Amino acid sequence: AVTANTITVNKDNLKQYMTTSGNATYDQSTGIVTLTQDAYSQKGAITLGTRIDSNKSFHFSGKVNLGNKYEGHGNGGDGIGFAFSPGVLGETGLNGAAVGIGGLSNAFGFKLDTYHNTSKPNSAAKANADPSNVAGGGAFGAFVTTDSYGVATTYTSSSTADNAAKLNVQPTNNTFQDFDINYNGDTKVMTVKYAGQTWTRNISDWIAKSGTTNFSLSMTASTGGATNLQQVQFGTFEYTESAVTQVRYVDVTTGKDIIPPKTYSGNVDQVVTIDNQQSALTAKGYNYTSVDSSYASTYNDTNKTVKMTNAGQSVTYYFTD
Ligand SMILES: [Ca+2]
């Protein structure tokens, strides 16, 4: 019956659902992910190890420290990107003008950008210049999309709802500001709020452009020659799983879990080998009886494999005392 769970990541279970990379470090007592310290040439990221189903809602609620320096006020950069990618789990965008989003293909997201790249970045940067409507000083926030080659474009428009905009509250002091990304699975509306300032857009076009309805989440920051302490504080991230299989190990007499249910996560179409844990159950005094795969249509009992779909699957292995 349960195929795809609605998960809430919080500071205590973060390492179970997410993985830090590069310069990123995590303090579990505070829920603070430090993506970069305020130093040269850093890059750090955290990625969510399960695909997010955009047919369902999802919500990040937490705080962000963007640093103490920005365009026109010291040499601050590069900014923090929050990316949703149709590509494989665990991938992250590039450093510099890409702001953690550029480099992913057909992706979309939001960035807090403290370094205005006024002139066109070179080809390797995977980013177009930041827009003139945010030039002239101050950090800015914006939606961002990338094309099939991973090139990032800061989103602009004639609308106050979604146009790129200089931050109402500039990062002068290393203060954590409220940050929220809220997404509605029915209306496809994504709403982003940083320090009292809001951006909102129906993202159904970017979703359709991506070729899929489920996404790999990454949060990535870098420093170049320009620097800043860049941190995200959990806070919580709530989402519904895609491309998972639940595997249960159940007492055939009672109907109770013998060991905890296991969730395998993968990319869509990935063939994943699942484990009936036979030896382990034997050690607990249990012998294999049967399997119920009726909630996993791709289940292959000969190879012990499932093929991840857009939705969830569940396989139950039964054992007897
Ligand atoms: Ca920039």
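Chain A is numbered as in Swiss-Prot, which gives 253-573 for the residues shown.
Quick reminder: no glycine exception, Cβ is built from N, Cα and C everywhere.
Non-local contacts of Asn369 (Ca(2+) 1 binding site) by the CB criterion (under 8 A, 6+ apart in sequence, same chain) comprise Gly348, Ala349, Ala379, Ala381, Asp382. Swiss-Prot lists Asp365, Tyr367, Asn369, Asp382 with the feature Ca(2+) 1 binding site.
Under the heading of mutagenesis, Swiss-Prot lists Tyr367 to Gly and annotates it as follows: NRR region no longer binds to host cells. Cβ-based neighbour count (10 Å, all protein chains) for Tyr367 (mutagenesis position) stands at 25.
Each residue in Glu323, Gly329, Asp330, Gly331, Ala349, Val351, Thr366, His368, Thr370, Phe392, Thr406 lies on the same chain as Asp365, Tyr367, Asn369, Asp382 and has a C-beta within 8 Å of the C-beta centroid of that Ca(2+) 1 site, without being one of the site residues.
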